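Engineer: Sharing a structure below in structure tokens format, with a few things to ask.
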Amino acid sequence: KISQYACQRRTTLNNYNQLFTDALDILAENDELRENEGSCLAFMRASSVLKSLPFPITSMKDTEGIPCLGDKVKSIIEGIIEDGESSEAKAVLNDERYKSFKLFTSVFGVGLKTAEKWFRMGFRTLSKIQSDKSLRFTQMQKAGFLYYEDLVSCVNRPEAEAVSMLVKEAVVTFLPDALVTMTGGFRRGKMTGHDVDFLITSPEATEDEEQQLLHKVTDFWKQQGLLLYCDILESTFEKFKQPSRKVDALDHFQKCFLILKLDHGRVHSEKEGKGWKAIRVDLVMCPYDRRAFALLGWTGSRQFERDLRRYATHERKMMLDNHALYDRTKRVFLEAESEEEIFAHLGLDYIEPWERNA
Ligand SMILES: O=C(/C=C(\O)C(=O)O)/C=C/c1cc(C(=O)c2ccc(F)cc2)c[nH]1
Ligand code: NA
């Protein structure tokens, strides 16, 4: 029996149903663009469960006993079995609004509202947007356009490792006891990513020292000429607040969204140009006692996190977010030194990071 929850499934990167899930992911993305939250969620849960299968679907009989597969989803699977393609996903790929939204939001600093605004102005290409003399761009969008080609190219593991070295070298200069962990997709075993994310924590730093680290590290990189873009969001973390009730919980830890200059010489790969590459990097600083909750939240995937929080609420009467775990029956906050302890508190078998690709 396959569970309806991604947190009770092992989802590895050997996806045997990419033909089905690529189509479901496109339909889910279109429903996000069309602001249809419900239809989006149904396609995301169906795609997620098929990603967990240890075999490819080759007939409709193979879908028996699989949860999260409604009639609409089963019609899409049937169509792919029939001709090897999804007519529904093909129509989304050829839709002008979908194409514009994907293209415009591929720029760093451009979200749903700006993409919609540009579309309703009649823009269809990034060339026409950039060269327009009436348009006004945010500092984030300026960086997004300036380093577009580098940011649209996939970050590989030798590059992520080169960034990790830079992060660790800068961090230990100001906090020598600090623990730096690469999170996101690369922690889950992915070969590529659009960015490189890190969690930083220190067992001996004060509240002030931990607040100043991201400012010190970014000033050091600015001095070294490696900081191409920097936005530091101060913490809004509340030590004694109950965890979030929301479907998608907000992270209140101090964080920064960066673009770093990665010199080619620092990358130790199998393999020209300007000799450097712009890399999107996110840094998160958390208090030492909350490191397991933050690690669990930042490792992902987004679907794994949604189902973890849904399972905690609906099955265990517990409240989980990136900062804490609260037991509503015992009326106590639950402590954890590792992700394993969080899973044990929830009554879940431990799911390895490479098994969280839901
Ligand atoms: O790629 C996926 C998900 C899909 O692939 C899928 O579910 O199918 C997410 C990975 C992921 C999530 C993040 C965040 O950026 C993040 C996390 C918490 C937060 F509060 C703010 C930002 C880092 N790891
Ligand atoms: Na964007």
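In order, the residues displayed for chain A correspond to 149-419, 424-510 in Swiss-Prot numbering, which applies throughout.
If you check the header, you will see the structure was determined by X-ray crystallography, 2.4 Å.
In case you wondered, yes, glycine gets a Cβ from its N, Cα and C as well.
Reproduced below are the annotations present in Swiss-Prot:
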| type | residues | note |
| --- | --- | --- |
| MUTAGEN | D170 to A | Almost complete loss of exonuclease activity in TDT-L; when associated with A-29 and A-473. Decreased transferase activity in TDT-S; when associated with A-29 and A-473 |
| BINDING | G333, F334, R335, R336, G337, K338, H342, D343, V344, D345, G449, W450 | 2'-deoxyribonucleoside 5'-triphosphate binding site |
| MUTAGEN | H342 to A | Nearly abolishes enzyme activity |
| BINDING | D343, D345, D434 | Mg(2+) binding site |
| MUTAGEN | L398 to A | Nearly abolishes enzyme activity |
| MUTAGEN | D399 to A | Nearly abolishes enzyme activity |
| MUTAGEN | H400 to A | Reduces enzyme activity |
| MUTAGEN | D473 to A | Almost complete loss of exonuclease activity in TDT-L; when associated with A-29 and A-170. Decreased transferase activity in TDT-S; when associated with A-29 and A-170 |
Engineer: For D473 (mutagenesis position), find which of the binding-site residues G333, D434, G449 come within 10 Å, Cα to Cα.
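Structural biologist: Matched binding-site residues: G449, sequence order.
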Engineer: Filtering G337, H342, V344, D399, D434, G449 (recorded positions) by proximity to ligand 1: which pass a Cβ cutoff of under 6 Å to any of its atoms?
Structural biologist: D399, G449
Engineer: Have a look at the mutagenesis positions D170, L398, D399, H400 and say which one has the shortest Cα distance to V344 (2'-deoxyribonucleoside 5'-triphosphate binding site).
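Structural biologist: Looking at Cα distances from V344 (2'-deoxyribonucleoside 5'-triphosphate binding site), the smallest one goes to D399.
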Engineer: Which one is it: of the recorded positions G333, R335, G337, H400, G449, whose Cα lies the shortest distance from the Cα of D343 (Mg(2+) binding site)?
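Structural biologist: Among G333, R335, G337, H400, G449, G333.
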Engineer: Would you identify the secondary structure of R335 (2'-deoxyribonucleoside 5'-triphosphate binding site) according to DSSP, in three states?
Structural biologist: helix
Engineer: Measuring Cα to Cα, how far is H342 (mutagenesis position) from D434 (Mg(2+) binding site) in Å?
Structural biologist: 11
Engineer: Same chain, not part of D343, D345, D434: whose C-beta falls within 8 angstroms of the C-beta centre of the Mg(2+) site? Give them in sequence order.
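Structural biologist: For the Mg(2+) site the neighbour list reads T331, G332, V344, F346, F405, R432, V433, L435.
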Engineer: Once the chains shown are all counted, how many other Cβ atoms turn up within 10 Å of the Cβ of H400 (mutagenesis position)?
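Structural biologist: Summing over all protein chains shown, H400 (mutagenesis position) has 18 other Cβ atoms within 10 Å.
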Engineer: Gap validation: 4 unmodelled residues, flanks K419 and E424. CA-CA distance in Å?
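Structural biologist: Across the 4-residue gap, Cα separation reads 10 Å.
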Engineer: Looking at the binding-site residues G333, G337, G449, which one has the fewest other Cβ atoms within 10 Å of its own Cβ?
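Structural biologist: Among the binding-site residues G333, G337, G449, the lowest count of other Cβ atoms within 10 Å belongs to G337.
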Engineer: Using CB atoms and a 10 A radius, I'd like the single residue among the recorded positions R335, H342 with the highest neighbour count.
Structural biologist: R335
Engineer: Across all chains shown, how many C-beta atoms besides its own are within 10 angstroms of the C-beta of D399 (mutagenesis position)?
Structural biologist: 19
Engineer: Any idea what the Cα distance is from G337 (2'-deoxyribonucleoside 5'-triphosphate binding site) over to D345 (Mg(2+) binding site), rounded to a whole Å?
Structural biologist: 14
